[PDB]
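Chemist: Structure provided below as structure tokens; questions to follow.
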Amino acid sequence: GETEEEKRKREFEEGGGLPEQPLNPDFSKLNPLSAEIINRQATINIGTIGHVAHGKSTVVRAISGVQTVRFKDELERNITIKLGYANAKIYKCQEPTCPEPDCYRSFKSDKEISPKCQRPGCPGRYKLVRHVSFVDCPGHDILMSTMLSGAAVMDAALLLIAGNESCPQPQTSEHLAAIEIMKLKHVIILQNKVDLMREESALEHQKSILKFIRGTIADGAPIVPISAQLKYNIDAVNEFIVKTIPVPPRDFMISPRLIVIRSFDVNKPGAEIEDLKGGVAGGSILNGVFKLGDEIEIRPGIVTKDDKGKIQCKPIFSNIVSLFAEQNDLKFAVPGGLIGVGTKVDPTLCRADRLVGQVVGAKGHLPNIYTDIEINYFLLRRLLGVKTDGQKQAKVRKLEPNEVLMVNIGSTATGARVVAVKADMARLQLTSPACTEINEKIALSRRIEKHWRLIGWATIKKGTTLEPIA
Amino acid sequence: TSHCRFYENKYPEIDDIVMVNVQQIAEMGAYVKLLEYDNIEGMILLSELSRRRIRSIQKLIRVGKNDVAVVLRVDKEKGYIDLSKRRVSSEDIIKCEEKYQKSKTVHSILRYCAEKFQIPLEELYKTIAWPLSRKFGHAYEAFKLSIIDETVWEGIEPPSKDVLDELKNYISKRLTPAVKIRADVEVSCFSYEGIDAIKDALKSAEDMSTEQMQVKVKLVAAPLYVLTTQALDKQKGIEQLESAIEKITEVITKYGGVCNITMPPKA
RNA sequence: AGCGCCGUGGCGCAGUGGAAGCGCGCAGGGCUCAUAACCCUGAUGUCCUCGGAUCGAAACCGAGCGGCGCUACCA
Ligand SMILES: Nc1nc2c(ncn2[C@@H]2O[C@H](COP(=O)(O)OP(=O)(O)CP(=O)(O)O)[C@@H](O)[C@H]2O)c(=O)[nH]1
């Protein structure tokens, strides 16, 4: 006759609980499937993309069970500016008798190592196959830098298409193309609205979507039926994600860099400041291993304008007091995961949308900010994400010098001015400083119809740099 | 027994503003009793009662309630007043309100004193209230000082020292005030270490905090740090906030960041 | 979550320091041949829950209730 909390705590103890990561693992022997890595830190990053007013927080909640805030009391229902994050752990039963489509399950971040089987009729125990994180990209036309930032942090894609609306949705196509720009061909298609459709209409939508993707780069993207209200066939989503999406090559020989996209300070209001915490920036790992008690630097830094007007970018160097990976404060960071890096920086730096799309680096490494850069770019034929009512979907216009073009370097939102244009290369001056380390693939957006529209991809070749000031 | 008028004499002066409680109404007017002074009766006439046309008197006067008025003529032989009510300017009523409120406080306090000591208010007023009103114009400022500075009881003769002791006890019991002085400083630091900066800042802030009034720097926003102080003396808290601002400026000037000001220390 | 505010007699605001306040209401009555206008008299509650001071508190203070404006979703 124990209460619910006692039963769940007993299952938590019997399930192994949440192990603590040892301080100094033998790094050169660990893989993302290792027990020390798979228990507390994310390994595969996946994103949800779809049209507006379709529901990406609801499907993510059904998959995982972790809600997204969608804050500011006005963005709660229309669209979101910041990232909607959630944590999912994917489990499979260790018994062969269980149904393979249904043995897959997903649970919250606070779940134990081995939860009991929730299927009535089997005494097996679940096993965490692989750890994933889910990110909610904002699907609206006014917010385009956020989607490209998500593509930069995303390594897997989840497209959402509703049924009762128009089958060839342009925003879904634009998201798919922007993800293909990010060199990501591991995409999964999902049908958002299924219940209100008939027998024939679901197949009609399936054939329409099949016709939608025949000439694009995507080849083997599966189509999955799911409903965001009944909370069913989420095991199908986890199955498809585990089977189709592999782990990108990411190991210890690569240099540590991080790409910070969000910002959340830790400052409890009303509580005495004597019990506080430093400023925390939210960023993902694309290369390198991090540890508690290191020193980081935000190289774009404080951007000051002098009397002349030149950009003085002071790197913000700081000491990492805490490393957080999706459940608890841990020590060692595996490449390919989202982490809130907390340091002793002033809380003003981590409150608002300020550290949006920037890079940070550890000591012994000097990335370079740039002012004038050279980029090799190419376009497509038709505009994506626009609705031309049956008249010749607009074709991209050629770039013009001295035009404000939003050159999103992977995730960095920079407003570049063209100083020269040739057949396939361009030169741009940046007002907001942008760093370049190795490749940092780029997307380009322009403005004609009062908004920002993606036009094509871009890759940096050279540029004039400004060495950091001490 | 509430008697022994607030001022130094029981009779009015020719131009003053006063406040009155109505007692009854007759056909030619109302002979009512003054409360700014002790009890002396006087006429307010209907022609100089209401501002607009006198359509009703019950709605306007509301016998048994408090109203503003002035005095035009005085009978200084046995006691009779001629008063006015329409000639009360928009500015007159406000100062009448404040004057009556301070008078009512100083009256109720000493009325409690008389009731607890069972001695007529006349002697108590002649022994205490009158010299204080002579010295500082009004006894309420003297009561505030006695709350702060206790030299106000030097050179004044009570009927007995028990009277002074009980009166000081009632001052401590009844006239409890501080003022919530609040300021808001804009933080603009993006320097290297910026949390130990605030820690040291408020370590210094609580270091100088006096025993009598507390100093706590509350956090509401990362840029907006709020400083709330309970000014018991209403003049040293501003100095406290300025000293805290000096300390935070000294903190920020050398880490590498800057800060701004939105709300200076203001009550 | 931080503080500013509010807490009707039905709605809206004020007084806070001697215990029931107004305009709007609503009922009854009055003037009018008649109605509105105008003039009278009312019966509706814990001025949000619980305590300290005092002959006294709703007022001053204190140890929490629901909603409101900025700060902001503060791992
Ligand atoms: N009937 C039905 N409703 C759905 C389905 N999916 C989402 N919805 C509803 O769409 C509405 C949109 O709300 P919400 O998901 O929070 O907004 P959002 O998806 O975060 C905004 P954006 O798509 O730009 O990120 C929700 O009320 C949700 O219940 C669905 O499959 N079926």
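Chain B uses Swiss-Prot numbers throughout; the residues present, in order, are 3-179, 181-270.
So how was this one determined? The header says electron microscopy, 3.3 Å.
Using N, Cα and C of the backbone, Cβ positions are placed for all residues, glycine too.
Found this in Swiss-Prot, in case it helps:
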type	residues	note
DOMAIN	B:17-88	domain 'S1 motif'
MUTAGEN	B:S52 to A	Inhibits derepression of GCN4 expression in amino acid, purine, and glucose-starved cells
MUTAGEN	B:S52 to D	Weakly impairs derepression of GCN4 expression in amino acid-starved cells
MUTAGEN	B:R64 to A	Alters the binding mode to the eIF2B complex; when associated with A-87
MUTAGEN	B:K87 to A	Alters the binding mode to the eIF2B complex; when associated with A-64
MUTAGEN	B:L205 to E	Abolishes binding to the eIF2 complex alpha subunit GCD11
MUTAGEN	B:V220 to E	Abolishes binding to the eIF2 complex alpha subunit GCD11. Does not affect its interaction with CDC123
Chemist: Here's one to test understanding: among the mutagenesis positions B:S52, B:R64, B:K87, B:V220, whose C-alpha is closest in space to the C-alpha of B:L205 (mutagenesis position)?
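Modeler: With Cα distances computed to B:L205 (mutagenesis position), the winner among B:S52, B:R64, B:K87, B:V220 is B:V220.
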Chemist: Near B:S52 (mutagenesis position), which residues of its chain come within a Cβ-Cβ distance under 8 Å, counting only those 6 or more away in sequence?
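Modeler: Non-local contacts for B:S52 (mutagenesis position): B:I59, B:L62, B:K87, B:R88.
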Chemist: For the mutagenesis positions B:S52, B:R64, B:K87, B:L205, B:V220, which ones lie near chain A, with a CB less than 8 A from one of its CB atoms?
Modeler: B:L205, B:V220
Chemist: Non-local Cβ contacts of B:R64 (mutagenesis position) (under 8 Å, 6 or more apart, same chain)?
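Modeler: B:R64 (mutagenesis position) has long-range Cβ partners B:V24.
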Chemist: For the domain 'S1 motif' (B:17-88), give the DSSP counts of helix residues, strand residues and coil residues.
Modeler: 7 helix, 31 strand, 34 coil
Chemist: Take the Cβ of B:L205 (mutagenesis position) and count every other Cβ within 10 Å, whichever protein chain it belongs to.
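Modeler: Neighbour count, Cβ to Cβ under the 10 Å cut-off: 23.
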Chemist: Counting across all protein chains shown, how many other Cβ atoms sit within 10 Å of the Cβ of B:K87 (mutagenesis position)?
Modeler: 20
Chemist: What does DSSP call B:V220 (mutagenesis position) in the simple three-state scheme?
Modeler: strand
Chemist: Look up B:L205 (mutagenesis position) in the DSSP assignment and reduce it to helix, strand or coil.
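Modeler: Reduced to three states, the DSSP call for B:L205 (mutagenesis position) is helix.
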Chemist: B:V220 (mutagenesis position) has how many other Cβ neighbours within 10 Å of its own Cβ?
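Modeler: A count of 21.
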